[PDB]
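Take a look at the structure below.
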Amino acid sequence: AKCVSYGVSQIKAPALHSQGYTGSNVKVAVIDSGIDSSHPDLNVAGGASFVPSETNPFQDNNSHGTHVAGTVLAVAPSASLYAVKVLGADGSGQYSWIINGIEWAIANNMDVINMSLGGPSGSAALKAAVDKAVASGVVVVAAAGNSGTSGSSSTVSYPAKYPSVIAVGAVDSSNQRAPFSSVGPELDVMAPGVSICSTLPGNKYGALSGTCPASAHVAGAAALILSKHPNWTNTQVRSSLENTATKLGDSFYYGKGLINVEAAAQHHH
């Protein structure tokens, strides 16, 4: 919205905006550090905190959840955001809190979950939660991780590494993989994640880099697609994103390539 970012153009979201599609009547759970609901550039429809030391989901003492929220709305200006707080101010949280946030999102009929987070190990309970959300029809998106490379090893974080999740890596403004962007066969798509200007807490704006902003673009893209195709299943939304991506190089580094929401939203299955 108020801070200009190249990322919205890069994924061809303006083509949907010109068609009149802005993610109307789509519920997106921002599973992160909260959202500063006081920010003039944001609107928050609901939410919940599972961080025992940080009980307000509508404040953000980390900044990432608020930044992610702004990127989702830059891509899908009409999306309904829900602040699902599972990370503290230091950007860490327990998997049980994260799972409680996913469970809340399922119970409250979210259309899209964005998880701008991950750890190097997952759990069976974490996999069961994302698999259940996907079985329930939710589009589940996660940041692939900022762990760079490890030779031929996967560095994709959990829960992005699980097959049911859309694992999002980060490119720069010229579609080059960002040096921090995690890699491996579990990587699904890329999106803009270098120096992305978005909302920060306390009526502020600023650039951040990471797979966190990249995931936000794909969560916004899912909302644009559902506004044009509200009947599409999560299966069909996911297919539309992966099958119409712009190929960028070896799938170990780039997955299917850069999301193209214009192409995805006119995909014929």
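Residue 1 is the first one shown; counting continues down the chain.
Header entry for method reads X-ray crystallography, 1.6 Å.
Every residue gets a Cβ built from N, Cα and C, even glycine.
Where Swiss-Prot documents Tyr21 to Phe (Swiss-Prot position 128) as a natural variant, the accompanying text is: In strain: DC-4. Within the same chain, residues at least six positions away from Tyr21 (variant position) with a Cβ under 8 Å of its Cβ are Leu224, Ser227, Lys228, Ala265.
Annotation comment: Swiss-Prot describes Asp32 (among others) as active site, charge relay system, evidence class experimental evidence. Using a 10 Å Cβ-Cβ cutoff, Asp32 (active site, charge relay system) registers 32 neighbours.
Positions annotated as active site, charge relay system by Swiss-Prot: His64 (among others). Taking the Cβ of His64 (active site, charge relay system) as centre and 10 Å as the limit, one finds 24 other Cβ atoms among all the protein chains shown.
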Assigned element (helix, strand, coil) containing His64 (active site, charge relay system), judged by DSSP: helix
